[PDB]
Amino acid sequence: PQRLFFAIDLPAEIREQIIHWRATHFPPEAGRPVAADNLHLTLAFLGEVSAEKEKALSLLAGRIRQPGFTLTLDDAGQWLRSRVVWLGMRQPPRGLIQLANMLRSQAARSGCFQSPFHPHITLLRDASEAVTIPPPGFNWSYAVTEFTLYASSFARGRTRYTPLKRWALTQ
């Protein structure tokens, strides 16, 4: 029984620019930085999932026939209630919203509690103070080619993400 979620990943090049930007614009006291390799955009969080339910949800995810799409990170902000600082998009691509909505619907149909989708990439956690939010860096834009089912585990004091399955988008 594992804590699962579907997510979209970032090319190493973009991840590197994001952490250089983050270091440049937020002092250590602004919050706890998410490790560069852990940067991602969650599509659907499934919570704890049995091996049997995982197999079923995976089969459903394999039904998805979604065209590849381009993701351009033009927005950033802070949500004080969950105490995170994130990167996002002013107008998320239709393909992203469609993919997330399908996976959340599949999850909901399968008894994995959901809720509205606000796609974002969390850069800092435990950000309890309002900080100045600069625009993101220039040209953080890339083709999304697939999505991935991850298992999340926590030890020790650290969150670890293990990829379980990937599904290509069409093109």
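Using Swiss-Prot numbers, chain A covers 4-118, 121-176, in order.
Method reported for this entry: X-ray crystallography, 2.0 Å.
Cβ coordinates come from backbone N, Cα and C, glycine included.
The annotation active site, proton donor is assigned in Swiss-Prot to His43. What Swiss-Prot lists as active site, proton acceptor is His125. For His43 to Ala, Swiss-Prot lists a mutagenesis experiment annotated as follows: Lack of CPDase activity. The annotation that Swiss-Prot gives for the mutagenesis experiment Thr45 to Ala reads: Lack of CPDase activity. Among the mutagenesis experiments that Swiss-Prot reports, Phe48 to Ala is described with the note: Decreases CPDase activity. Among the mutagenesis experiments that Swiss-Prot reports, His125 to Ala is described with the note: Lack of CPDase activity.
Structural mapping of features recorded in Swiss-Prot.
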residue	record	Cβ contacts under 8 Å, 6 or more apart
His43	mutagenesis position	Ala10, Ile11, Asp12, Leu13, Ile126, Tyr155, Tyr166
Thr45	mutagenesis position	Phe8, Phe9, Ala10
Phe48	mutagenesis position	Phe8
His125	mutagenesis position	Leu44, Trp89, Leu90, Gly91
Gap-flanking C-alpha distance, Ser118-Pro121 [2 residues absent from model], angstrom: 6
Secondary structure at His43 (mutagenesis position), reduced by DSSP to three states: coil
